[PDB]
Every structure is written in structure tokens, then in C-alpha cells.
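Trainee: Below you will find the structure I want to go over with you.
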Amino acid sequence: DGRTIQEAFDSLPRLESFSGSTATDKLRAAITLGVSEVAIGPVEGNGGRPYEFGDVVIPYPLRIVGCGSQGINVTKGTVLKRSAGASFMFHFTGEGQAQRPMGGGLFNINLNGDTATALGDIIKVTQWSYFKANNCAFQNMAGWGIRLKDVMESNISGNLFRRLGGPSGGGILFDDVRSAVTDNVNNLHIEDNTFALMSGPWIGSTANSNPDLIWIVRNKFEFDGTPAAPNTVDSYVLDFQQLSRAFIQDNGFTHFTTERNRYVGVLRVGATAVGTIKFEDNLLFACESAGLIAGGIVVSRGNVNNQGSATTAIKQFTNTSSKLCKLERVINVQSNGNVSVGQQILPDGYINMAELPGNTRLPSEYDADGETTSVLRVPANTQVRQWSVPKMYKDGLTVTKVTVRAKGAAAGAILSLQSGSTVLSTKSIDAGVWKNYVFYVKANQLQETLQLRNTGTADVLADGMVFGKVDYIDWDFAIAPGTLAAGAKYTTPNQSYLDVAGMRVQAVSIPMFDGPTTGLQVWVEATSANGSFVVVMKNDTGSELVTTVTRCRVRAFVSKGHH
Amino acid sequence: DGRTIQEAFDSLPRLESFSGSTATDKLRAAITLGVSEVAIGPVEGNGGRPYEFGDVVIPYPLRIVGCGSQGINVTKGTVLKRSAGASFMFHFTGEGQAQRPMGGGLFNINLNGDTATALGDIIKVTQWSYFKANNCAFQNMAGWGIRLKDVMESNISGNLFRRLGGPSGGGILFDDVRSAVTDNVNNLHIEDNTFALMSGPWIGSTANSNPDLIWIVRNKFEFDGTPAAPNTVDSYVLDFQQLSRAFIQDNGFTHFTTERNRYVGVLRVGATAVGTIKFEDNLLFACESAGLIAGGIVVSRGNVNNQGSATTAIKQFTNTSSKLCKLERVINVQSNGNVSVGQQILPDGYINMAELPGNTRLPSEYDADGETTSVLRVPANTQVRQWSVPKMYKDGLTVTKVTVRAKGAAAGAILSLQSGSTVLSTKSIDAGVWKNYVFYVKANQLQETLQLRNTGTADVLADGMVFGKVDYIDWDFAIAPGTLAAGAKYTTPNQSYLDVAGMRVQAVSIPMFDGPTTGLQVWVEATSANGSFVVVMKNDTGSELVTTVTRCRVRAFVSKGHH
Amino acid sequence: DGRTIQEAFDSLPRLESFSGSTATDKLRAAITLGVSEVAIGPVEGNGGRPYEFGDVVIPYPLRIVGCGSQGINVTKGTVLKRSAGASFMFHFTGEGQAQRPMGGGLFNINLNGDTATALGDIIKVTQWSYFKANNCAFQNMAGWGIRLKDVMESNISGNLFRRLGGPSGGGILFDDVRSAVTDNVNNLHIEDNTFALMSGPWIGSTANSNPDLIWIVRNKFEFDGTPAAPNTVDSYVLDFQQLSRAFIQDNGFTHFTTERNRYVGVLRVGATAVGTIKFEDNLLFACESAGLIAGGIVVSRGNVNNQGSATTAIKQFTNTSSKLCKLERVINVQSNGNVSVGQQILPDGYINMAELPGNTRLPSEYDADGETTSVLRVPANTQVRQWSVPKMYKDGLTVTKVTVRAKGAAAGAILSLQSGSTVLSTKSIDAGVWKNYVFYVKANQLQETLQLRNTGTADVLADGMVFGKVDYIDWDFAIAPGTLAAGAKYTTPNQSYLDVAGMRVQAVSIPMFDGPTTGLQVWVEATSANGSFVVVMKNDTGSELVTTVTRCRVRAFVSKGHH
């Protein structure tokens, strides 16, 4: 002893070597002793061969430290191979534990499956928190690299994932929740990683996985080739049947195509997905499709695909989500720098109705002819949406206009534009077609908020709207000029600015009519300084003129007050 | 010796064990020797108990390496407890050092306070650079986790912060500058961290802290519960009384409410804060308010709150900053996917005046009725803002119009629109109310720049403006038709296109007037190809007509040149 | 032996000590043995001096582990100095290797050059993957810190770079590709780093480097001072002669000016650069210029410069790229919070033509007078761009208008607006000047897509366009009133709504003419309910009137259908 102070036999560097019979049977000698960190040394101390573990169960936050690195090659560093017919290599599980396991993981380790085809899992983590897998590899099997169930607060960064998955595998799997829907995968970082040459979902989640607050950022995903096990189904690199808050950002994705192992899209989001998925500022190369969004709130912006050697421009998300999606185009630039798919050219001032606030839950649905393909279904006697009027417009001197693109599901839908419960105007909605419905708000009618409501008896599908100030209002009114003797004239009823615009009328257009006014000399007389007017119609023919018109119309122009 | 080459007693693995009497008195034996790295081994070598340090002072970049992990549990890994009545556990300080300490920190260590209520600091870092605290924990006291004064170039990532703070504590504190305002906290990364169940500011700064270039990104902040010490005051998760360049992005924030330990908002920014704070693309859940911005330039976009179980939609930032803030709505989506707070519906083409360039410092102030609540105060004889005219509009054939929303602080404010020192037109500003002031720029007056100036004698508050091309210009002019005999007519003075629009006039509206024109047949005669015109007013009554009008007006429509 | 189980002499902790003669000659004893990890201990075991390596070649993924930290100071931790006249310290190379090196690097090491002026390289990495350099320093020479050739999948994060470069050095260099253009630098992370007081490019690439998928994020770049070797040429902090997919985001940049060692700009991008460079959300302080973009697709948004003590507002990117660039202003705020350079005020609805899709590669070029300085050159008989018409506009009841800003390179350019191969209308383009060319699409002509084509015989330069719905259409038509006897009148040919607007005409303006209409009383008669009309011109003079006009024009207003 007397090692200048302590004793010798200082197995503080608890390497695998101190334990028992064989590597895997040393197993719980490691674990039974409840040692905190175990060194695993390089492939030199096992004679060029990897240490071979199988079905090792870790019930406590055990650091397995290595002296390898992220990388495919197996000839330098710590290397670990799954055993002949074992289901997993390590199962870090707090199932049955009084206190939940918190910490531990895999540091500096090249982890392989026993064979390039062994279905199963490499590393399972169940009911655990603050697992880290750093500077590692996960490779060489046809099951899942890392399988996660009820794991929180965790980190998987700077690793390689390769030759993983197939028919019933993939990379990192968010499995079903363990018990309650809150026993999910949440607060997990997947960063700085490299994914390559894999089958199944590269990252995925099950139909009951309920994941939340997932970072998938600054990774590199690239096809690379087909592994031992090709895909049996149309596949997506990121396949999340459920997903809540998620950042999927600043990643590369390269060569994901149908012909290349059936990667028909980059991201797929299941119908039952909820929370906000940000798919933003990814740089793609020669990818076939952004993917399929069947559910959730998904925001996609800033993504750019260089088409490279691909035969076609990237296809945009197919969206059938029942929820607001804001899917800005994935820009397609050809390898020569030419844009062949640009930003979506929207109608000026277009707002998809799902982007507006409202007091009723209104599921979105797919319509091929909707501006964004996504439209609200609004049943009878139900608010569409209600929004705040800009403070610059509430000056008593601004006419505004709402144009809404709508389709009746059947006969009898009516849209009303309202200020609160006051009905401003109504439009009957034509069944079965998209049409633009125009509603003007006189300057004296505009208040704090506006709403559209279905006041009819059938469902209306609401696409989007344009709302804003206008500098004129159209006006049509009854006339009855009758039969005029030679030289006789008729003067229309007064058209008060109050009725026309709700505010001073600056001027009007020439008047037009619901029929020919042959032989009528027409002019306008102001009846007040505020732009009220009559139209005068004088028989200029020299003999009796039987007029036919019964309506007159103008465009009335509006500016401010009297100065 | 002759250890196949060297000597034995190879205390190159300098564990705590080689030093002196007790853990803390080993203290400077460690430190006096000036050893670079010290291993601290797991809770097994101290008999299930943590090693207990207090008031240990580190004057040199000392790595304290551990074999623990980020995590709450104290039963596996390196664990360190503050001592009975000690103020701190470690003080990494370069106070008095000839050369500033640069490096060192805390690697793989679960750090606890002696008791869940001990006010003080766990870890203080003063006058230091390139401190790293990685894979750690900071927990179990009512003071500050990490206290920072004059620390630069540093990193605190992948840690847990929990059961910290209260009345006079919090998580990570940016304390006052040490001496000169440049002895601040700058270039610090706070990433990949987990904050939980804490009181005070989770991250904060003092009124004299002057921090700059701070990342707070891809962390998880969640209420979790109330710790031993509840908040005594209304609190904010991020409370920066001073802050310059800062990225606060891609974080989760969950369940921050008044009822939940008085977290009345997520972010608060002090009045004296300066540099650009980016609060962007955070995903919130059941949070009560974005917070209160009392100062600085703050940009907030891309944030989305899922309201979840909260009773109310998230409230938006209250902003009283004297400086430009660009605060895009934090979108509120209900747990069912329904938007109940959408993006702010702005007037079409609205620009808040603080977003424009100008040659004078003009502090912003709060006005409830301003479009963004933030408005400029512009004293007499002072420029409001000046901007560049788009090159597409400077073709000699484009009329433009400025609409500015303004309120006089008192009688006598005047806004002038100018091209350089040339005054284009003026509007007297009404005291005490918001009104829209309209200024037209004839096509022949538009040059390189435009400016608004207060040319009056009182302050004007400037909200925002709309500036853009228009396809018409309103025009009003003097007439004097007088008394007309039967059949007699009056022709107005010529209305030159040069005066009307400054360019060819395409057409005009019907003319209106400052009073009734009963009995007057009115038409327009072109006087040139370029749209100049007179109005003719003919007495169509058959007897003497005494007219009353003295002004005529039209809308004049403009298109391009003559072809 | 019988070390309670194993043998003693357990040189599993392979420190440098076990090898051979001297540090560098231990060289391949380390390497020949093919040891995976080598510890290098602190400056204490070499008597206060750094271990001094030179021209050490590593052909296999060797971890060189240290117990230092990122930092300038050389008195605590592992420190390594280049030798007297050696070209490099380590060359991690897989040149000649059967299997490519994958893994290894530099962990916890302060790496210095022998002298502050030694041109050369500190660390070269050639033909390698998954190199990591973490928690390190790279300092004290006038050559390159890290030189990279054919390195992939790699990471350089959390390091210090200082007193590096000069005339023929810099920080991190992406050197030429090794053999095929795919033997590049790709999938590399440069994060969390600190750059300081350096010359040359801080990060750069050669004219043949072809880099792809580079992160440069959340670093701190600051002038700091001039090193031993000042710049001999105008320099850029980031100088990438070639660069494809790259994220340059969330970085600080501080005090980069011409006077401060000739940093004339922050980023320079070479003419032959391709793939999408995102320069986004950087926070600059007292920087002189964003830089010079001579090539590639570059997207720049969210950047803000606080001018601080600098004398001038930051200058914006100079752009001469042949490819689409979307360069949103770098906002300039003065140290007092006043904006002095705001967002670019664009014409309302402006789209630079390069942002649109098209079937032909059309290189962009510089024009000082272009809205963005970047314009397309479109030769004869070639499409300009083609875009999709918004679905809200394709209702058969919407008139739209294209305004395109264009300059003929020479006489004879013609722009045609077309729906597919159907020509809607044409404009001859004036040589040598920018002009706005207006094209109206009647409501009955609008289909699925629109295109502009050069149908002339010279090149046209295309700046940008405005495309959108309009609520009127201008119309001009032939008349022949001739000589009218007293009281006689002329009625123009019918103006069908079909010809005027392609849809119902709501009203028209007063008619104007190609000359004076003195003495003509003019009115309009509707000829149908759908807004067709004639103009009547009656001689109101009482004697023969010889008219002179031959054209009449109106603005025609359009709304929806008949209800």
C-alpha cells in the first residue's frame, strides 16, 4: 500500500477488467457493485476484436466510458458488437425502480450489431432521464439503433447512425408512452449527428408516442446507399406519427428519392400529431419531396432544395392536416442556380382563414382548389373567424372591404360580416364552387372587431380572405325615369354620402345603369358639400322617350374629411 | 519504480485522495501544488455520502473532473454538497492575479447546496474567461446556482438547474460589472440545459451588469413546482435588467403563470437595456405572458404558445421601450389546435416610424392607441424620419402618397413632407387625438429621398405611416360661376395636368362641389391631350340661377405616359 | 501482478511517457503500436514548459487526449508548441491508407506555434472523416491554425483561435479538393468557438475547395487587435471563394473595419460559389461592411449591426452574383438606439425577377439602378420568367396587371406577356434606360400561368415586377366626330365590356381625349346592363364646330358580376 499516502490496488479506474468471467457476464459485477463509471478500453485489449455484449440490463445511471470516436471503422478505439442472437446490447431501464434512473450513457463508443441483418434493437432506453450518448456510433443491423420509451431530459449528439433499420427498424425510435400519455419522449436533443445509408424511419415515432420539445437540428441526413435490408414500404427520413413541440432546423438532407430505397419524402407527420413542428431553414440536395403532413400545427419556412442531379424539382408538402399549417414553399433551385420553383405567389393581402383567431374549433380539410389546399369547414350558425380592426383604420374616415373565398358544401350557406352582433351585410354562398364574396364596411360602421359567420343552414368551406382599406365604394340604387316627353328630364332620388360610404364622398364615376340609356343626356348634381348627389337624365332625342332602366350605379370615391 | 520504463507512484491521475486532512482542507493542497486537473470519484469512495466542499477558492484555471452526470439523483456518480454554513462551494476568481484565469470548470458533477434553503451562492465565478460547466447539476438551495461577475468567453451547457433561488437567489446570475462597464458577462453560451422547479430569475442580470453576446438557446424551462423558497415578488423566468446582443431562441417554456409561483411573464427586459435581443422561435406551453419589455432593441418573432390547460391565451409583451422594438405576436393556439390569438393584423403597408432611419435620436414612448403601442416623440423643428424612394417609382410617372398617423402633444405641431429641404406639403396636427395625415407627392416632385419633419412649435407623436404608389390624386380648385341667366354657362379656369398630378392625367371623376349644384348641367372639356381640363356648368333651369358653389373637386386618375 | 485479479504494469492509461527517446520521437512509438488514445498530461510534467511536437504524422484515428482547456494562457493544463522550424505540429492524413481514417482529434489542448511569425500550418487534416477538435486552442503563428483537405463529417467546436494568420495564413482553411470535386470539406460544424486578434481569413476556402453543408454558428468573432503579422491585402473575416450549403448564423462579429487590420468586410463569397449560403441573425458591433458577394445563392436576413463607436453605418453587401440573392438589409442602429439604416423600402408588391421560376438559365448581373442592383439578362426569343396565377384571381371576374421594370441592352427588345403560347400584349423596350412596362390581363384572359418573354431581337435586362389584381382598367379607342353643325352631336362606336375589361364594367371615368374638346358637351350612354357604353359629343357652341380629337379614353372600373 503506502502508495506515498494511500493503498495500492487502486481500482478507481474501474475498467471492464475488474468483474468476472466474460464480457457480458462481467455484466452485473460491474452493475451489482453499483460502480458509477466503467472504462471500456480499445480494440487492442481484446485482440483486434470488439468486446461483445448482449442483453445487458442497466438499472442505474451508469456511465460506460470509452476511448473510441464517432465513425464507421472498427480497427481503432472502443468497439462493441451485439452477441449472436441477442435482442439488444444494453437496456438502460428504470422499470420497477423506486427512484427513476437519471444520468449515464455511452461516451466514445463504436456500437455495432452482430450482423447487418439482425432485427431487434441495439440500445433500448426505457423509463429514464438525462441519458447522454455522445461521440458514438450506431450501426450494422436491420432493427432500431436507439429505441426510446419514457425517456426525458436526454441528449443524443455528435454520433454516427449507419447501416440501420429496414422493414421493422430505423435509427432513433420514439416508442409508445409507457403508461400515462405523459410517460413520453420529451426534451431530447438530436444534434451534430450524421445519418447514413439506413432503412425504415431515420428518426420516427409511433401512433401513441406523444413526443414533446424535440430538437433535431444541425444534423446531416444522406441516402448514401441501400443497406443489407431495403425498405419494403414507401418511407420517410423523419416519420413522426405523433409529435408536439419540435424544432427540425438547419439540417442537411441529400439524395432522398423513391428510386433510392423508396424515400418518397423527407418528413411525414401523422394525423394525430399536435404541437408546433418547426421545419425551418433546412438545406436539401436532390430530394424528391418535402413529404406529407397529415396532422398537427406545422410551420415550414426557409427551406431550399438544390435539385442537383435529381430529375425533378422537389415536390412541396402534401398537407391534409386538420390544423393550421403555414407551409412556405421549399424553393427549388437547379444545379445551375436557376429557380424553377419560387415562393408561392399569393393573392395580394391573402390570409388563410385558419391563420385568423376565432371562438370555435373548426377543423381544416383538403380542397385541391383552395389557395393553400387547406380550408375551414364552418357549420350553420357558427362563427368563421373574428379579427381586430387596425387602429389606423378606426378614424371614422376609412372604408374597408372584406373579400372571402368560399364554397358552400350544399345549398343554403350564408356568410354574414358583422361588427359584434350587428350584421353589416350578407352573401348567399353558391354550392359546389369557389367564389369571391365581397363585403364593404362603411366608414361609420367600423369598430373594434369584425367577424364572419355562417348564418345559413349548410356548411361553408372558407379558404382565405383579403381585408383592408379601400379608396372607393360601389353603390347601386333604384331609379324610375319612366317615359319622358321631348326635352323633359328626370332627377333620381338623393344619394346621401351617409348611405353611400358612411362618410364624405370625394367624387363619383360616370353613372351606369341596368340597361341602355340611349338618348338620355346624363349629368350629376351635388346636393351637398359632403358628396351627396342626384343624377339627372334628360331626354335629348326631340320626341317621347320610353326609358327602360330601373337601377343606376356609380363607383364613389372616398378620401378623408372636408379639408 | 522501473514500471517497465518509468517509476511507480504515478500520481498523474491526481484524484482528491492525494492532498491532506479533509475534503476542503485538501483545498489548496490541490490548489497550492497548482495541479491542472483533479479527479473527483463517485459517491462510493465517500461511503454513499457526497464529498462536501465549502469556501474553496480557485485562482487558476483548474479542471475539477468528475464521473457523474446532469441529473437530480445523488446515489450514483460524483456528488458535491455545500458545507453547513458556507456562502459558496467554489469561487473561481482571478481577483488580484497578474494574468487573468482562463479555462477550467466543472465536468460531470452533481452539485448540491447543503440544505434546500441556504441563501448564498453555489458556484461564484469572478474575473475569469473560458470557464466551462458541462454535464453538471446545480440544485438544492435558495440562493444563486451560478453567480457570474466579469466572466467572458464562457460556456454553461448540458446542465440541470433545479430547486434553486427564491427571494434573493435564482439560477445563473449576471452580476454587476467588476470595475469598468467592459468588465461584464460577455460571449457566454447557455445551451442544452434543463431548468426546473426554481425561484427568483432562472437567468437574470443586475441593473449594472452590461451583458453582451449571450446565447440562451435550445434549453428547456419548466415550472415543475414551487421549491422550498417561493417567490416573494412578481417574477420572470428570464429577468435581464441589462442586456445587449442576445439570442434567446429555440427554447421550450412550459407552465409559467402567476398562480404557479408568481411567474407573471417569461422574459423581462430592463429600461436601461441596449443591444439587440432576439427572442425568436421559442415553443411555449400554457404560459401566461411573454413578459414586459421596458427597454432595449428587442426583436421577437416565430414564438408560438400552445395554451394547453391554461385558462387564458398567452398575453403579448407589454412594451414601453424607448427604442425600436419589432414584437411579432406570440401566436396562441388552444390545445385543440384552434388559433385564438393570430398574427397582428396591421394596416396595409404600415411601418412603425421607429423602423425608419432618421438623423435625430427620438425616444419611443407608450401610447395605448398606437398601432404597436410604441410611438415617436418628435419636438419642434426636428426631422421625424427620412427614407429612400424606391427606384421603380422614380420614373417621373408615379404619384405617391404618404399617410402618417400622428397626435399633437399640444396645439401647434405641424408635419411637413419634404424632398430634402424642399417643402412638398404641410398638415397642421390636431392636439390630443390620433388622426391620419395624407400627403401626396406629384410625379414631378419625387426624387431620391423623402422626409417628414415637425415644422411646428409643439411636439408631435408619430405612430407609423403608409407610403406607396397611388393611381390617382384628389384635386380641389376655386370656381366662381356666379349668377347665370337662362341658358348661360360658366367655364372654370383650366386645370393643368402639371398642377393636378405633375404628369399626364388619364381621366377624372365626375366633378363634385362645396355645395349643391341644383339646375347646373355639368360636363368636362379636355383642354389638352395630357388630361388638362375645364369644367363647364350650364344653367339648365330656364330662368336666372344664383349658384352658391365656390370650389370644385375631382379625383384625377393617372397611368403612365401618352402611349 | 496479481493486482487483486490482473497483472500490474497496467499501461492502459497510455500517457506519452510510454514510448521512446523524446516528445516527437515518441512519435510513432505511440503511432506504430497503433494505440487508440494517448494522454498528454499538464505543463507540470515537462517542468513548466509545453511539450514540443513537430511534423508528427497520424495515419489512423488517434485520440490525443489532454487535461487543458480552451484559453490563451499557457501556465495551466496541457500545452503544445510547434518545434523550431517545423511546417506543422500534427498531420492527420489518410493519404495512401487502404481504409480512410475515421475518428480521432484533439481534446483539451492548448496548441501554439513555436513563434508568433512562423508561416506554415499548426494542424493539417487531409483525407479524413469524423475529426473532432474540442475544448482546444489554436494560436501564435502567422500561418493557418487548422488546414483541411478532403475532410468530412467533422467537428471543430468550443475552441479558441487567436494570433493566427497573416499574408499567407488564417484560422480554419478549407483547402483545394484532394482529387475529385467530391473530395472536399463537407458536413463540418464550427460552433461555440472564439476567434480573436487574427490575420488573413478567419475561416476561408480556396478557388477549388467546393465545400458543402458547413455550419458556422454561435461563434464569436472580434478584431481584438493586430497580430505579429498584419494583413497585406484588403481582407474579410469569412472569405469563401467557394461555398455550397452553409449556415452562417447567430454569430457575433465585433469591430471589423478597414482601419483595424484591413477587414474591409465580414463575409466575402467568390464568383464560382454555388449552394445556398444562409447569412442570418448575426449580431454585429461597429462593423464596417457586410461584405462582397460575387457569386452563389446567398440569403441574408435578420442581421443587425449596432454601430457603436464606428464612424459610419455598416455598409450593405455589394452583390454581383450571377445567381438569385435575397439580401435583406443589415439594420444599422446607432449606439443610442436610433435606426440610421432600416429595412429596404421596396415598391409595393415588388418581386425581383430572379426570385421567380423560369425554364431558362438567365445569369443575373449588376446594374446600379436596379431595385436590388441585381437584374436578369434575357436574350431574344427567350422566356423571362413564368409564374402561377393565384387561385383567388381565377374566378373569371378579376382584372390583373403586370408592371415590369426593364431596360433594353440595345434597340429592338420586346416584352410579351403571355398565357402559355397566347400573346396577351406587347411593349417595345427602350434601349439604355429603366422604364416601367404595364400589361393588363383582361378578366377573360387569365388562366393557370403567366409568362413574360423577350420576343424582340436584342437583350432585355429585367429588374423586377409587380403583379396583382386591379379594380380598374384604362381603355382608349378611336373616334371621328368630324365637323358638327350647330346643335349636332356625334356618338362614338360602342365600347363593349368584353373589349374593355373582359368582364362586366361597373362604371367609367369622365372621358378624356387626345386633344381639346372645347365646345363639346360630353356624356356617356350605357348600351347594356354590363357596362358597355358610347360617348356622346354634342356641339354646344351655336355654330359649326370643327373638332380635332381622334381618340377618347376612360378609366373603366370593375367590380364583380351583375349582383
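Residue numbering: from 1, along the chain as shown.
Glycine is no exception: its Cβ is also placed from the backbone N, Cα and C atoms.
Reproduced below are the annotations present in Swiss-Prot:
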type	residues	note
ACT_SITE	A:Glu153	active site
ACT_SITE	A:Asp212	active site
ACT_SITE	A:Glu222	active site
ACT_SITE	A:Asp224	active site
MUTAGEN	A:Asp150 to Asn (Swiss-Prot position 167)	8 times decreased enzymatic activity
MUTAGEN	A:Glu153 to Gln (Swiss-Prot position 170)	2000 times decreased enzymatic activity
MUTAGEN	A:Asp212 to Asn (Swiss-Prot position 229)	256 times decreased enzymatic activity
MUTAGEN	A:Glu222 to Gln (Swiss-Prot position 239)	2000 times decreased enzymatic activity
MUTAGEN	A:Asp224 to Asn (Swiss-Prot position 241)	15000 times decreased enzymatic activity
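In the displayed structure, how are the listed features positioned relative to their neighbours?
Mentor: Reduced to three states, the DSSP call for A:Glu153 (mutagenesis position) is strand. Long-range neighbours of A:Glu153 (mutagenesis position) (same chain, six or more residues apart, CB within less than 8 Å of its CB): A:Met102, A:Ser129, A:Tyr130, A:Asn187, A:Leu188.
Around the Cβ of A:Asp212 (mutagenesis position), the number of neighbouring Cβ atoms within 10 Å comes to 24.
The secondary structure of A:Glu222 (mutagenesis position), as reduced to three states from DSSP, is extended strand. For A:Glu222 (mutagenesis position), the same-chain residues that are 6 or more apart in sequence and have a Cβ closer than 8 Å to its Cβ are A:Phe195, A:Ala196, A:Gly252, A:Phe253, A:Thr254, A:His255.
In the structure as shown, the Cβ atom of A:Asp224 (mutagenesis position) sits within 10 Å of 17 other Cβ atoms.
Within 10 Å of the C-beta of A:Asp150 (mutagenesis position) there are 24 other C-beta atoms, taking all protein chains into account.
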Trainee: I need the CA-to-CA distance for A:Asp224 (mutagenesis position) versus A:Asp212 (mutagenesis position), whole Å please.
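Mentor: Spelling it out, the Cα of A:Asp224 (mutagenesis position) and the Cα of A:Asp212 (mutagenesis position) are 30 Å apart.
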Trainee: Are any of the mutagenesis positions A:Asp150, A:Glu153, A:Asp224 near chain B, where near means a Cβ under 8 Å from a Cβ there, and if so which?
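Mentor: Near chain B: A:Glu153.
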Trainee: Give the distance between the Cα atoms of A:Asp212 (mutagenesis position) and A:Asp150 (mutagenesis position), rounded to the nearest whole Å.
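Mentor: Between the Cα atoms of A:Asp212 (mutagenesis position) and A:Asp150 (mutagenesis position), the distance comes to 11 Å.
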Trainee: For A:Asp212 (mutagenesis position), what is the secondary structure state per DSSP, taken as helix, strand or coil?
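Mentor: Once the DSSP labels are grouped into three classes, A:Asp212 (mutagenesis position) ends up as strand.
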